[PDB]
Amino acid sequence: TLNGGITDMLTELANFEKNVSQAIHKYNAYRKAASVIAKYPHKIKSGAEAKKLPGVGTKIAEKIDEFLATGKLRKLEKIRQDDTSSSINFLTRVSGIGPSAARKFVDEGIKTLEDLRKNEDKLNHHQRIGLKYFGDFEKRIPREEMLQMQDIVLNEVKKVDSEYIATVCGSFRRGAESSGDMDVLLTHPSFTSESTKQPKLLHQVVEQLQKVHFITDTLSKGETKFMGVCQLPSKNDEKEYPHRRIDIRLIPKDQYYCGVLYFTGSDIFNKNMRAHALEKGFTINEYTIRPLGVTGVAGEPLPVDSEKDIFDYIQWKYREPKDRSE
DNA sequence: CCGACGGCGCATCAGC
DNA sequence: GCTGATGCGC
DNA sequence: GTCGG
Ligand code: NA
Ligand code: NA
């Protein structure tokens, strides 16, 4: 929090770029700057100081100078008071409502949740679900609840077919104390890249989770990817648990561990690992790890039966998810 | 100076 | 009706 | 907005 004022400012700017100006690359520039500053172990004294950090350029250095000298940023103060812009930025907090929808809603007088609640006919299925669980979705998930959630998912999956293999990834797998949602990767030996997916392997699992009333709503659902809502059972006489976001992806057996590695992260570790792999003559993406010829031509994907197989290929020591913060 | 900044499944729109 | 583009989330 | 070829 040494530079909380600065990081808060950059993050607020980031959101407006993304949600109002629809400049996704500026949104990411601000996030990157906020992150690099968030890790800086010194209270910044000037923009020049910050500019030394990778990601902080001329413009943000200038903004830090204004912030340090006046305690605010005129442009941010102005945008905050802007009725239209602050409303557009806000509505995007609803899952299903992006920059385009938020803009159209505000254009026609729909600026608040209350307004949204009054206009169900103008919201698609996803947006209605997002509105319904607006507050719940913004709540984090204690690891204890994530464990109780994993218990149900693993049990039911095995119940449908003991040959299914399911892994809850994300920061949770790395040991995080809280999570924002639940990411589940699923596979079955019967499903490979060059075989049939028996368009129901995913369906059968989603169905069982709905049957035991764990999954409560569906945002989207196809043959390989499910996105929805779930909720832990409440103990009689206790405030019921908040609804949570859960995604389930069915991945071909031969690409499963590249998927688990990828969705376990962190993002920083993935980049570092991808870099190391390249210098070792290997190209790793979320699906496979392939060899690179001397002319840069990628060969066919290499056999992978575990996360370690991946590490072994790039002569890197297997690292526990708990040690993949970077 | 000026292009990259990940890119793909699903729901829905837009053009035919 | 079918096909490709767009919005969205991740 | 920032970086870099
Ligand atoms: Na810099
Ligand atoms: Na949204």
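Note that chain A carries Swiss-Prot numbering, so the residues on display, from first to last, are 10-335.
Method reported for this entry: X-ray crystallography, 2.0 Å.
Cβ coordinates are placed from backbone N, Cα and C, and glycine is handled just like the others.
Pulled from Swiss-Prot:
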MUTAGEN   A:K35 to R  No effect on 5'-dRP lyase activity
MUTAGEN   A:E71 to Q  No effect on 5'-dRP lyase activity. No effect on structure shown by circular dichroism. No effect on ssDNA binding
MUTAGEN   A:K81 to R  Abolishes ubiquitination; when associated with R-41 and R-61
MUTAGEN   A:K84 to A  No effect on structure shown by circular dichroism. No effect on ssDNA binding
BINDING   A:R149, A:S180, A:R183, A:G189, A:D190, A:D192  dGTP binding site
BINDING   A:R149, A:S180, A:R183, A:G189, A:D190  dATP binding site
BINDING   A:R149, A:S180, A:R183, A:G189, A:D190  dTTP binding site
BINDING   A:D190, A:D192, A:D256  Mg(2+) 2 binding site
MUTAGEN   A:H285 to D  Affects DNA-directed DNA polymerase activity; contrary to wild-type enzyme, the mutant efficiently extends mispaired termini in gapped DNA. No effect on secondary structure shown by circular dichroism
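Here the features listed in Swiss-Prot are placed on the structure.
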residue : record               : Cβ contacts under 8 Å, 6 or more apart
A:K35   : mutagenesis position : A:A23, A:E26, A:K27
A:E71   : mutagenesis position : A:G56
A:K81   : mutagenesis position : A:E75
A:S180  : dGTP binding site    : A:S188, A:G274, A:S275
A:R183  : dGTP binding site    : A:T273, A:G274, A:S275, A:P330, A:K331, A:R333, A:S334
A:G189  : dGTP binding site    : A:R149, A:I150, A:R254
A:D190  : dGTP binding site    : A:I150, A:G179, A:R253, A:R254, A:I255, A:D256
A:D192  : dGTP binding site    : A:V177, A:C178, A:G179, A:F181, A:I255, A:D256, A:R258, A:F272
A:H285  : mutagenesis position : A:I323, A:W325
A:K81 (mutagenesis position) - helix vs strand vs coil (DSSP): coil
Farthest-apart CA atoms of A:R149, A:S180, A:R183, A:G189, A:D190, A:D192, residues recorded for dGTP, distance in Å: 16
Site of maximum Cβ density within 10 Å, from recorded positions A:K84, A:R149: A:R149
A:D190 (dGTP binding site) - helix vs strand vs coil (DSSP): coil
Cβ neighbour count (within 10 Å, all chains shown) around A:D256 (Mg(2+) 2 binding site): 18
Remaining residues near the recorded dGTP site, that is with C-beta within 8 Å of the centroid of the site residues A:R149, A:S180, A:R183, A:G189, A:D190, A:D192: A:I150, A:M155, A:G179, A:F181, A:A185, A:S187, A:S188, A:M191
Mapped DSSP class for A:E71 (mutagenesis position), helix or strand or coil: helix
For the Mg(2+) 2 site built from A:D190, A:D192, A:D256, further residues of that chain with CB within 8 A of the site's CB center: A:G179, A:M191, A:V193, A:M236, A:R254, A:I255
Three-class DSSP secondary structure - A:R149 (dGTP binding site): coil
